[PDB]
Amino acid sequence: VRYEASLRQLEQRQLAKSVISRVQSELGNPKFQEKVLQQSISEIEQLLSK
Amino acid sequence: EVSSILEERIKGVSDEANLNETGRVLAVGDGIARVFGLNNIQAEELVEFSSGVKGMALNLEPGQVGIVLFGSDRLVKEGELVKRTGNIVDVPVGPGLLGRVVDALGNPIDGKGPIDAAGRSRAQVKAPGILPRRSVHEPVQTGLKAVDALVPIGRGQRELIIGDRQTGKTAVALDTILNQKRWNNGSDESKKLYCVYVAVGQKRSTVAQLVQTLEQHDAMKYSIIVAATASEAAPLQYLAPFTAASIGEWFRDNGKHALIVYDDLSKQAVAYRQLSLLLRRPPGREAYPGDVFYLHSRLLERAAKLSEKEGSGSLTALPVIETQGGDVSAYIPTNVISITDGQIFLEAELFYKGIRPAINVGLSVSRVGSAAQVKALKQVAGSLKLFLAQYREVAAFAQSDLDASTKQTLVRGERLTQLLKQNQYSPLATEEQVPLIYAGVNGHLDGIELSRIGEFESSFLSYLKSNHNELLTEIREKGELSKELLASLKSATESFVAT
Amino acid sequence: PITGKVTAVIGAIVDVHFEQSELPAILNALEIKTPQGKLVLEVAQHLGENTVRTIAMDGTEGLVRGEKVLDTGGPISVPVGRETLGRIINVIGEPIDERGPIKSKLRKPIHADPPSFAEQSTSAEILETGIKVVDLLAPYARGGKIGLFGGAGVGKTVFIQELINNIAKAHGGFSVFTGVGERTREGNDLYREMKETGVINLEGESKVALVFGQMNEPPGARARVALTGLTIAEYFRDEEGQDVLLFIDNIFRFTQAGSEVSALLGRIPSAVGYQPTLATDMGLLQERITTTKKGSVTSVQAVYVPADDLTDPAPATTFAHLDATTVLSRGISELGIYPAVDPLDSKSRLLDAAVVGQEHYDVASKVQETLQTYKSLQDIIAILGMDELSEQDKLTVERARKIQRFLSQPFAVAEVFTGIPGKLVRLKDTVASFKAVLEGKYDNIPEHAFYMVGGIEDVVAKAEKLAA
Amino acid sequence: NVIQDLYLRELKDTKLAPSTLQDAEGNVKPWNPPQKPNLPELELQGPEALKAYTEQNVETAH
Amino acid sequence: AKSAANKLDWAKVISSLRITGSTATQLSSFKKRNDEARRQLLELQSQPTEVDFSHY
């Protein structure tokens, strides 16, 4: 049971490094630009809801 | 697996909320930041920085607001955007905190999932008025006979435990929690105590031992542990007792009886001292800031035996003061002493000279104790405090007092002292304490040679239970001794003593 | 590139005004290239308006106000690794043992938050000590802080050397001797001695890593030296899963260095002139010392009381952190005892009955009671005469004077130094030794046939030699 | 949005595979086997003892 | 049961009190008391034999 819990924690920190891999992926892509356009229009919608 | 569920939770977070206002940090360091804007801020609000750290605005000044960082400086950065939480500093309160270690913010450092809490309640809340209070009457049985006769403690009662560093200071309180395990493993809500152990200024390692100890004695399930370790930031430590008391007040305001042990308010003083100095507010007496009295008093008075009209509330308070080599004259100790009613001064000399627990009886008082005290323990406790202040006097001049009267007292006194001693982390039942005090008071303990007193205690108790536990059950319910019960006990005590 | 021009040099507190939107962060490391190579300044405030207030880690002998600064980007990163074992490294993390680049692979920030509540071990454990005296009367606890008291040279330094040898055999862990406010002459001797006793084998492998923080260092660099050492230890524990033993020299001088840095930072010094941040700084230092699941650091610290005033805040703060105290005395060493440990002043807070074993506890309590009674007994026995020694009294005296000698254990580092072959007496055999003397089994073997010998097994030999 | 991108991509595209049970054995304490019926006890064995004890005693000593 | 053992133990003490009633009979009583007291705390100590493959 002890090793099982340890393995679950180990999986979580390994998947933490998978987040790092994804961070490098987003900031590479011109999704960095294109999803910023999406954020722009989302804020336009948000600020219009005021 | 669990990762998939966490990822589901991650999918479950995504805001779109508008920020009412932010600020931008100016000069920052000394655990205070000076922010520009925050004009619509409430006083003592919680603000969350974009480092994710949260702080409480303390000084609202014309044109600037000065946050106090509840959290490390390293995280906070210059010209960072400070967002208003919008709420006065509150902490989650509820029924689900039992058996959960939490840090001061209420984060689950136990890690038994996100805390189950009914509400949140403001960190500072005014103490109930005169009209809300009602005089104490119910006992708290610590399982340490001295701390149940010599100092009786009751429900909702303010009291003080003062003494020298790490003499297992903590153990004295732990024993109370342990003793009331059987009362709390009761089904009577009135006799249930929900005990909160506030660990302030203690090593995170030491706290981990404590938690494990409590879980070894399986006492965790009725108790909350709040933690503000030495590593944890000085402002977090400052707000730590106040936050703990809020949780306690939720129980108190459930009418439920509880206890909160604040270990150590002496460390709260050092923390507040640090904070004050870092706020560049002028040092007070003994270099402890001038509002240190106010700090303690506001904390302490939030513990009360609320009147039956207002709920019958109780929240007993035991605050643990670490004297620097004794000497109760000392600004921080005296300030505390004045607030508290009763003291349980512990003597280092006696501790060294193998009296565990080392309860100095010269400097232990209980200024409201006798009301709490059970009638059984009033009857059997026949001015034992006086008697052992005759022992105290007798041995003062013994090294003269060669009078047979003094010697008789000395023989009783020394032997009585042996009875007081109790092996820590093994507390005696209240019912069981009644005969022991009967024996010694009624002087049947002169009939026991000093060396064999320890044997006598266990054997006497075994004898009584076997002979007739009927008596013990009777005093267990009656809580008084009739002339017959008293005689039966006298007779029975004579029987074992003889044997 | 975050660069800024020096806009003050009031003392060693150098304020640097940085170009816009190129702002450091608190605890970052700045490097100013100097004809002294580099000067490392650590950002300890932001004064706003794109200015900082920093402390220095090297003595600032003058800069031109307006000198370009380059920001490293974070708290000083010092090399760590098995390479750094047997390397004297100054505070900034560069070799002063001049064995060239010691860079094993990675360097790591000098600051690093204490392990989490979860990380903490839930139950106390014992660190083995070859010193039998230690294992009876105050057994070391792995994870813990054990605060040395006593002499120097023949006192403390030899004791420290002994521990390094013992650890290498005992666990095979690592150590890092960090010396704070160390007289460089004394440090030189220590380096040479450490080479001689082979805890540092230049050609060979080295156990102890040395971090020396000299007295001529500026107070800021004195303050951070300890944290640097701690980082080295944490690499061993966390990333090599080993036990470590971290020596610190005066933690009084940790306090002293810290007090100055507060005052320099302008903060109002709290009572007795000690830091307003006195508690927290010790707290950070002494909560990174713990038993993690991975490993455990254990730290022996040296506490030099300020005028023996225990009541002073600095000893008190230290004592709060301390778990055990080892109280060497030179009077005791003068009673011919090596180790020099004063047994009645030897105390551990994990001398607890449960922790050390009930049997061990009972044996220990008896030996303590025996010694305690013996010491007091000798006071009036000497005056009154030995004729006053009753059958009961002389039973204790015979055993006690035999125990007193039995404590004397020649040990491996000082095998040369005393000239007597070393003994590393392990804990199980320690229990055995005292059990027998308590049971008086070997109470029939002469007093000096327990002088300068190790365990129970050993005094079988010595008995033979006494006869021979 | 970006949360969704990170979440989606991470979950789908990165999947760890656990180690074998054999690797687990090292990291756990594996099943200890039965303790065996040891050896039964025969006390006061042989009529050597019986005759000896009956004969030897003939008086109760202190 | 246990009461037989202890009654004979103390009985033999009061027999030896008079004209000697035991030498090593009382030592037999002492020995049976030792292990008899060990087995009762063993028997109350007893682990449940079923592996909790339900919960754990």
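By the numbers in Swiss-Prot, the shown part of chain B spans 44-442, 445-544.
Placed from the backbone N, Cα and C atoms, the Cβ positions cover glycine too.
Features of the protein shown, as given by Swiss-Prot:
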- B:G206, B:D207, B:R208, B:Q209, B:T210, B:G211, B:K212, B:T213: ATP binding site (BINDING)
- B:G291 to D: In ATP1-2; growth-defect (MUTAGEN)
- B:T383 to I: In ATP1-1; growth-defect (MUTAGEN)
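Feature map: annotations from Swiss-Prot on the structure.
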{"residue": "B:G206", "record": "ATP binding site", "Cβ contacts under 8 Å, 6 or more apart": "B:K212, B:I364, B:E365, B:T366, B:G369, B:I387, B:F388, B:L389, B:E390, B:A391, B:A401, B:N403"}
{"residue": "B:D207", "record": "ATP binding site", "Cβ contacts under 8 Å, 6 or more apart": "B:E365, B:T366, B:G368, B:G369, B:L389, B:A391, B:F394"}
{"residue": "B:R208", "record": "ATP binding site", "Cβ contacts under 8 Å, 6 or more apart": "B:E365, B:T366, B:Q367"}
{"residue": "B:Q209", "record": "ATP binding site", "Cβ contacts under 8 Å, 6 or more apart": "none"}
{"residue": "B:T210", "record": "ATP binding site", "Cβ contacts under 8 Å, 6 or more apart": "B:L389, B:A391, B:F394, B:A401"}
{"residue": "B:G211", "record": "ATP binding site", "Cβ contacts under 8 Å, 6 or more apart": "B:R399, B:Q469"}
{"residue": "B:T213", "record": "ATP binding site", "Cβ contacts under 8 Å, 6 or more apart": "B:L253, B:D306, B:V363"}
{"residue": "B:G291", "record": "mutagenesis position", "Cβ contacts under 8 Å, 6 or more apart": "B:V239, B:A301, B:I303, B:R345, B:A346, B:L358"}
{"residue": "B:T383", "record": "mutagenesis position", "Cβ contacts under 8 Å, 6 or more apart": "B:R201, B:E202, B:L203, B:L343, B:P362"}
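The secondary structure of B:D207 (ATP binding site), as reduced to three states from DSSP, is extended strand. In this structure, B:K212 (ATP binding site) is part of a helix by DSSP.
In the three-state DSSP classification, B:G291 (mutagenesis position) falls within a helix. Other C-beta atoms found within 10 angstroms of the C-beta of B:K212 (ATP binding site) number 19, with every protein chain shown included. Sitting within 8 Å of the Cβ centre of B:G206, B:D207, B:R208, B:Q209, B:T210, B:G211, B:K212, B:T213, and not among those site residues for ATP, are the Cβ atoms of B:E365, B:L389. In sequence order, the recorded positions from B:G206, B:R208, B:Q209, B:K212, B:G291 that place a Cβ under 8 angstroms from a chain C Cβ are B:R208, B:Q209.
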